[PDB]
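Here's the structure, in structure tokens; my notes come after.
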Amino acid sequence: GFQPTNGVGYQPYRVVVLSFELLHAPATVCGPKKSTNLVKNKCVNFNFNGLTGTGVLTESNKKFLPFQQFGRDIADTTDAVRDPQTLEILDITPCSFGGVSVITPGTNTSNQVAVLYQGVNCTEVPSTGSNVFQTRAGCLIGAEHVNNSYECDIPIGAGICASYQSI
Amino acid sequence: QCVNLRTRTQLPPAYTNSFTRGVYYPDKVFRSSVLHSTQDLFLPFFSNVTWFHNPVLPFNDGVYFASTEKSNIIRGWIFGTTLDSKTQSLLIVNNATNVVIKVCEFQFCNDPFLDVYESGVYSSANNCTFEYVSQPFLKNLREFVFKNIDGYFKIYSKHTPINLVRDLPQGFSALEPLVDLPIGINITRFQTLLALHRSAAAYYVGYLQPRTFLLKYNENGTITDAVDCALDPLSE
Amino acid sequence: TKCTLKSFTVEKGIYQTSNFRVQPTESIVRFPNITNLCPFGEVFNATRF
Amino acid sequence: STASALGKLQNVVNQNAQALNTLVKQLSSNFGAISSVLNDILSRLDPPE
Ligand SMILES: *[C@@H]1O[C@H](CO)[C@@H](O[C@@H]2O[C@H](CO)[C@@H](O)[C@H](O)[C@H]2NC(C)=O)[C@H](O)[C@H]1NC(C)=O
Ligand SMILES: *[C@@H]1O[C@H](CO)[C@@H](O[C@@H]2O[C@H](CO)[C@@H](O)[C@H](O)[C@H]2NC(C)=O)[C@H](O)[C@H]1NC(C)=O
Ligand SMILES: *[C@@H]1O[C@H](CO)[C@@H](O[C@@H]2O[C@H](CO)[C@@H](O)[C@H](O)[C@H]2NC(C)=O)[C@H](O)[C@H]1NC(C)=O
Ligand SMILES: *[C@@H]1O[C@H](CO)[C@@H](O[C@@H]2O[C@H](CO)[C@@H](O)[C@H](O)[C@H]2NC(C)=O)[C@H](O)[C@H]1NC(C)=O
Ligand SMILES: *[C@@H]1O[C@H](CO)[C@@H](O[C@@H]2O[C@H](CO)[C@@H](O)[C@H](O)[C@H]2NC(C)=O)[C@H](O)[C@H]1NC(C)=O
Ligand SMILES: *[C@@H]1O[C@H](CO)[C@@H](O[C@@H]2O[C@H](CO)[C@@H](O)[C@H](O)[C@H]2NC(C)=O)[C@H](O)[C@H]1NC(C)=O
Ligand SMILES: *[C@@H]1O[C@H](CO)[C@@H](O[C@@H]2O[C@H](CO)[C@@H](O)[C@H](O)[C@H]2NC(C)=O)[C@H](O)[C@H]1NC(C)=O
Ligand SMILES: *[C@@H]1O[C@H](CO)[C@@H](O)[C@H](O)[C@H]1NC(C)=O
Ligand SMILES: *[C@@H]1O[C@H](CO)[C@@H](O)[C@H](O)[C@H]1NC(C)=O
Ligand SMILES: *[C@@H]1O[C@H](CO)[C@@H](O)[C@H](O)[C@H]1NC(C)=O
């Protein structure tokens, strides 16, 4: 007997009840996934369509077939991905890393040393300190590069080594 | 228009040789100039593939279907267990504009046939669950692979321009993935549909078994050659 | 060097002390275009119940 | 003209490469666990489990 004047208790209320069922068949409805923007040339961790991993992303030139999503070179390591929105091939490179070593002339003589990062390009060192050198063995901080050549004192690598005069 | 025509017209159930046909991409991974070994359900090389030229054939656990054809008399396929409304059934049909896939409890006529005067094969349709419409699938050779696993129905397809007279050629071509459908169903038998006008066609059927294969990927990621491990000692 | 060598004096040479690894800056999440919304509009805004 | 003369060096290189390849290949085995990726297990289970 609904009327415009019946107080809150007697008002007509529309009711909708949602029930969720999880039969063994694969799920067909899920909430929005949401996404962010894309960055490049930076060591970040990514979650491309459920494939997660860390590294740095660059633009590549491989030619995927119209149905692949990602590629791996050998030993099952992913190298390339396809972004689900722009549909272009991106290349993944592991973020740089390597050991560090210290060259010293001995505590007996002095206490100034040099630092060598093994297999690391002289682009992301950190900090700065003194003059920095790039060699086939890595990057070196704290020694001066000369043009002469003497007997080898402390073998560094790639046919080069250091001595004490400064280092 | 649920009528019947005949029991047989030619009845040539015969056998022939598969050669090296029935290879499909196992996943969506890109590989360049490599050799990869994978274990999955394949059609063995030099198998014994059945040729017809129309009963309810069994499905087992995967089907390879081939047809050399012109004017595409073959229309679609039907899948299910009891082929009635007491259980879910799958139907795939094609016309000149779109391919249609339905998952419902039909009442198929004992001798399905379409004609034109997209119904007449099912006397009833109810409790429909899944519907899908897309671009049509279809002298020319049509190759399809149907698989069903984990509530997922997978269809791979390929088209080939050929001019060989009688049987499958001595070639090699991989089958690209086409369709995946997320439906839970228990397909065990299947049937073929022909829209032959009011007035019986050659097609080949083979089955799949689990085994290991070796595949060669070229620089562009296309499969160019394959080896069946368990064929002969040289292959091993 | 003194800590790794466990001594208060160090002889002339080269020694390996530790490692170096660049750290990630931020996180990136990408997914296909959102579409095919569920039809809640015609249920809640239905004229007759 | 003739090849296969430098068998020993090629054998050494092949052995080293194969050993490294199988070592890096071993990283994709469950060893009786539920998965092979640490992140999946971390995000799909409570840490004590
Ligand atoms: C996802 O949606 C975006 C937004 O529309 C699409 O980006 C546009 O794509 C068209 C296709 O040619 C371009 O002309 C526009 O310039 C794009 N807009 C931009 C870049 O802001 C994108 O293509 C969609 N992705 C799909 C459908 O896979
Ligand atoms: C360290 O990184 C820099 C920056 O990429 C490298 O310099 C590049 O060298 C290549 C090849 O010579 C050039 O094509 C690029 O134009 C250079 N980039 C810049 C910004 O100069 C440098 O070669 C790297 N170090 C080593 C030892 O390879
Ligand atoms: C081909 O099959 C479709 C299957 O439904 C027929 O139905 C049309 O499908 C299109 C695509 O969604 C719709 O836009 C039309 O409204 C549908 N028609 C009707 C009457 O509902 C289609 O008519 C068939 N075409 C031919 C030429 O046989
Ligand atoms: C009609 O379709 C519905 C929707 O799938 C069926 O209901 C489910 O059927 C499955 C298949 O056996 C069962 O596992 C579920 O328990 C059913 N759920 C419910 C809420 O009924 C239904 O069986 C189909 N047939 C009829 C006659 O309704
Ligand atoms: C597909 O078939 C399997 C077996 O043929 C069905 O599994 C049965 O499921 C019921 C209810 O969950 C159980 O009581 C039986 O014990 C199961 N049988 C076996 C052999 O495991 C399954 O339910 C069927 N699914 C559909 C959708 O028809
Ligand atoms: C693999 O991809 C390459 C790269 O596109 C193809 O090489 C091109 O092929 C076209 C068609 O013949 C030529 O017009 C281009 O000049 C080729 N480019 C180059 C750089 O050679 C190649 O044909 C593809 N297929 C194979 C088997 O390699
Ligand atoms: C029913 O219709 C109303 C009226 O348009 C919807 O409410 C609007 O929702 C949009 C966002 O979708 C807002 O920007 C407007 O400000 C809303 N207007 C009002 C008057 O509330 C409502 O979302 C619809 N219901 C559903 C389920 O879609
Ligand atoms: C360095 O060594 C020499 C002899 O080995 C010694 O005479 C001298 O005192 C040492 N200098 C130091 C320890 O500062
Ligand atoms: C000497 O060293 C400088 C810098 O260390 C270098 O630029 C130069 O090529 C070297 N040789 C000569 C002959 O100057
Ligand atoms: C298929 O099997 C039949 C016997 O059922 C045999 O005669 C025929 O040669 C076989 N074809 C093959 C193995 O290609």
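Note that chain B carries Swiss-Prot numbering, so the residues on display, from first to last, are 14-66, 81-144, 154-155, 158-176, 187-247, 262-298.
Any Cβ shown, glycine's included, is placed from N, Cα and C.
Annotated features, as they stand in Swiss-Prot:
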type	residues	note
VARIANT	B:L18 to F	In strain: Beta/B.1.351, Gamma/P.1, 19B/501Y
VARIANT	B:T20 to N	In strain: Gamma/P.1
VARIANT	B:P26 to S	In strain: Gamma/P.1
VARIANT	B:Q52 to H	In strain: Omicron/EG.5.1
VARIANT	B:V83 to A	In strain: Omicron/XBB.1.5, Omicron/EG.5.1
VARIANT	B:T95 to I	In strain: Iota/B.1.526, Mu/B.1.621, B.1.1.318, Omicron/BA.1
VARIANT	B:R102 to I	In strain: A23.1
VARIANT	B:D138 to Y	In strain: Gamma/P.1
VARIANT	B:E154 to K	In strain: Kappa/B.1.617.1
MUTAGEN	B:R190 to K	Partial loss of biliverdin affinity
VARIANT	B:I210 to V	In strain: Omicron/BA.2.75
VARIANT	B:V213 to G	In strain: Omicron/BA.2, Omicron/BA.2.12.1, Omicron/BA.2.75, Omicron/BA.4, Omicron/BA.5, Omicron/BQ.1.1
VARIANT	B:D215 to G	In strain: Beta/B.1.351
VARIANT	B:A222 to V	In strain: 20A.EU1
If you compare CA-to-CA distances from B:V213 (variant position) to each of the variant positions B:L18, B:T20, B:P26, B:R102, B:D138, which comes out shortest?
B:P26
Which of the listed variant positions (B:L18, B:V83, B:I210, B:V213) has the least company, meaning the fewest other Cβ atoms within 10 Å of its Cβ?
B:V213
Could you list the residues of the same chain, at least six apart in sequence, whose Cβ is under 8 A from the Cβ of B:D215 (variant position)?
B:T29, B:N30
Return the member of B:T20, B:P26, B:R102, B:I210 nearest to B:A222 (variant position) in space, with distance defined Cα to Cα and candidates limited to these variant positions.
B:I210
Going by C-alpha positions, which of the variant positions (B:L18, B:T95, B:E154) is nearest B:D138 (variant position)?
B:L18
Under a criterion of Cβ-Cβ distance under 8 Å and sequence separation of at least 6, what residues of the same chain contact B:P26 (variant position)?
B:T63, B:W64, B:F65
Return only the integer: C-alpha distance in Å from B:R102 (variant position) to B:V83 (variant position).
16
Rank aside, I only need the closest one: which of the recorded positions B:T20, B:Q52, B:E154, B:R190, B:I210 has its C-alpha nearest to that of B:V83 (variant position)?
B:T20
Count the Cβ atoms, other than its own, that fall within 10 Å of the Cβ of B:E154 (variant position), considering every protein chain shown.
12
Radius 10 Å, atoms counted are CB only; among the variant positions B:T20, B:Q52, B:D138, B:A222, which position scores highest?
B:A222
Looking at the recorded positions listed here (B:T20, B:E154, B:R190), whose Cα lies nearest to that of B:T95 (variant position)?
B:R190
Reduced DSSP assignment, B:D138 (variant position):
coil
Taking only the Cα atoms, work out how far B:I210 (variant position) lies from B:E154 (variant position), in Å, as a whole number.
31
Given the recorded positions B:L18, B:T20, B:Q52, B:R190, state which is nearest to B:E154 (variant position) when distance is taken between Cα atoms.
B:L18
Spatial neighbours, same chain, of B:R190 (mutagenesis position) - Cβ under 8 Å, 6+ residues apart:
B:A93, B:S94, B:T95, B:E96, B:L176, B:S205, B:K206, B:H207, B:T208
